[PDB]
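Participant: My structure is below; once you've seen it, I'll send some questions.
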Amino acid sequence: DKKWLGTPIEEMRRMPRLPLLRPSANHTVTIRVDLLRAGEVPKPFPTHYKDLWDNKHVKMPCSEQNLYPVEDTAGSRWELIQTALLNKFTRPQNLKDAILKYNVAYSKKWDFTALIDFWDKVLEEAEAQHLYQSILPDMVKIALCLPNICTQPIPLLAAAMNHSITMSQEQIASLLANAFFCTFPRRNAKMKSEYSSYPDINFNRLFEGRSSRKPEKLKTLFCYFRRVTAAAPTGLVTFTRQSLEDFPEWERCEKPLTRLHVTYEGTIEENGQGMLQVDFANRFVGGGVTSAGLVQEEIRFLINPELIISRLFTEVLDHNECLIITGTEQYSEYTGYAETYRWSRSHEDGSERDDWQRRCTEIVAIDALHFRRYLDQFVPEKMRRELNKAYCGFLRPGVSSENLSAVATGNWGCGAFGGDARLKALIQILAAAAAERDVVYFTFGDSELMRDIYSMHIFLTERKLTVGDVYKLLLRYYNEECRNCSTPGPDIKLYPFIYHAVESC
Ligand SMILES: Cn1c(=O)c2cc(S(O)(O)NC3(C)CC3)ccc2n(Cc2ccccc2)c1=O
């Protein structure tokens, strides 16, 4: 009853040399490299706050251009924020009233039910006592410190750009304390066109309704804010936007298949340590992390909070793009999934740091397609799309095959998205092969799926079929079993078709 199949996970390339970290035309470094030292909290670069208020950068809450209308007169919104947050919250309403002081237009649109219910109905007296007395004051302190922490203008990783932003974990915490307190200007109204192609950053939507899940999301987030406020994080984090111009001619790809480890046990974060961990992403990175959504992406964004900050500068992902986040830390341990997600305990991430003091953790955000009808996923353009999506996230332009760790993946785009597990598994296997990387596949309790993926991989490997040879079989399946197939389910399935087409040849 073998719990895993293929190449042993111990033989799979696990990570971690690095070229000198320096700013460049396509790389933003917001800290002092010369002073970057292990165990030492990074010093921000520049020394004095530098402001930018343009269509190309983040509009900081502390900017001198961040103003609000007054009865005449244009007051400073950052002064309002300070005056608002420097009061003693001793009841949930105190915090609601503080957020709404500098967010007037939303005083009747923003619901604070989940925030009230967590403080008054979920938390115990002593727990709530630790909230209004210790965590929250300490959160306000790191938020208000923003001009001293984030001195350099942060660029927006806009669509088409191949750019990276290396910044300290301390800088990310000051930034996320501002998102909790809903301080980022020009990211609130659903009718603006300035940030409509960007995901929600301010945490307002986390405070609405009566979902049993929001207290759990809040417990997760407060565990993070408690950690970072208690002890300043010492490491760094890199956010790369990778856009590809030239994609492979799939039908004529001579590359063979790589190695595979396939299991119905384990997780991406635990068993995929030192591997390229795949995030089953939403085109707007992080999905509904700051609202109702609570699946694969949201859970990760909750357990690894420095992922939430990508939402501040990552423009909606177009088909040829992916987001690579390196150096994020895990602050929480969890139980369950979706409607049964529970915050377990505090986790102490024991990962090593690289020459750029980044935790040896690499995550790729790759968005899958949302199939309107189930048969649409076998349509050539749509299989070519997913293959280009995965290839992008897997490809490392300018890196040697031997120095690339395995891909830790699973059922990507399968739930409310409708993806065929068996097709997606082949697309990922073909993407990884084209980008010379082995595959570590988690089937999440599905024992059957694991046997099926293993068998297909072994069948293709032995009969020695190329990426082109396999891709041509997927084009045959659409033609023979989908092109004029009216019924919602085709007569014959994909893997039986693959065994048939090859054996009979
Ligand atoms: C669809 N689906 C997943 O995609 C899944 C993915 C992960 S993970 O990507 O390893 N880890 C996380 C959520 C990134 C941090 C962990 C649990 C998962 N589960 C729950 C489950 C696991 C085992 C048996 C029964 C249910 C699930 O249903």
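Quick note: numbers on chain A are straight from Swiss-Prot, i.e. 450-465, 470-525, 531-963, in order.
The header says X-ray crystallography, 2.9 Å.
The backbone N, Cα and C atoms fix where each Cβ goes, and this holds for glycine too.
Annotation source Swiss-Prot lists active site at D737, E755, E756, citing experimental evidence. According to Swiss-Prot, the substrate binding site annotation covers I726, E727, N740, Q754, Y795, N869, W870, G871, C872, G873, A874. In Swiss-Prot, a mutagenesis experiment is listed as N740 to A, annotated with the note Reduced poly(ADP-ribose) glycohydrolase activity. What Swiss-Prot says about the mutagenesis result for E755 to A is this: Abolished poly(ADP-ribose) glycohydrolase activity. Record note (Swiss-Prot) on the mutagenesis of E756 to N: Reduces hydrolase activity. Experimental mutagenesis is annotated in Swiss-Prot for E756 to A, with the remark: Abolished poly(ADP-ribose) glycohydrolase activity. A874 to W appears in Swiss-Prot as a published mutagenesis result, with the remark: Reduced poly(ADP-ribose) glycohydrolase activity. For the published mutagenesis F875 to A, Swiss-Prot gives the following note: Abolished poly(ADP-ribose) glycohydrolase activity.
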Participant: If I take the C-alpha of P465 and the C-alpha of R470, which enclose 4 unmodelled residues, how far apart are they in Å?
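Facilitator: With 4 residues missing, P465 and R470 have Cα atoms 8 Å apart.
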Participant: What Cα-Cα separation, expressed in whole Å, is found between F875 (mutagenesis position) and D737 (active site)?
Facilitator: 15
Participant: Can you tell which of the recorded positions (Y795, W870, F875) has the fewest other C-beta atoms within 10 angstroms of its C-beta?
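Facilitator: Ranked by other Cβ atoms within 10 Å, the recorded positions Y795, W870, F875 bottom out at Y795.
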Participant: Per DSSP, to which secondary structure element type does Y795 (substrate binding site) belong, with helix, strand and coil as the options?
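Facilitator: It is coil.
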Participant: Is any of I726, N740, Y795 (recorded positions) within Cβ reach of ligand 1, i.e. under 6 A, and which?
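Facilitator: Checked recorded positions vs ligand 1; flagged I726, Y795.
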Participant: List nothing but the one residue from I726, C872, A874 whose Cβ has the fewest other Cβ atoms within 10 Å; the candidates are the recorded positions.
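Facilitator: Selected from the recorded positions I726, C872, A874 on minimum Cβ neighbours within 10 Å: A874.
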Participant: Could you tell me how far apart, in whole Å, the Cα atoms of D525 and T531 are, given that 5 residues between them are missing from the model?
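Facilitator: Unmodelled segment endpoints: Cα atoms separated by 5 Å.
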Participant: Quick one: of the recorded positions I726, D737, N740, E756, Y795, which has its CA closest to the CA of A874 (mutagenesis position)?
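Facilitator: Closest by Cα: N740.
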Participant: Could you give the maximum C-alpha to C-alpha distance in Å for the residues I726, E727, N740, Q754, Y795, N869, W870, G871, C872, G873, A874 that bind substrate per the record?
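Facilitator: With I726, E727, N740, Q754, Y795, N869, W870, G871, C872, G873, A874 as the binding residues for substrate, the largest Cα distance is 23 Å.
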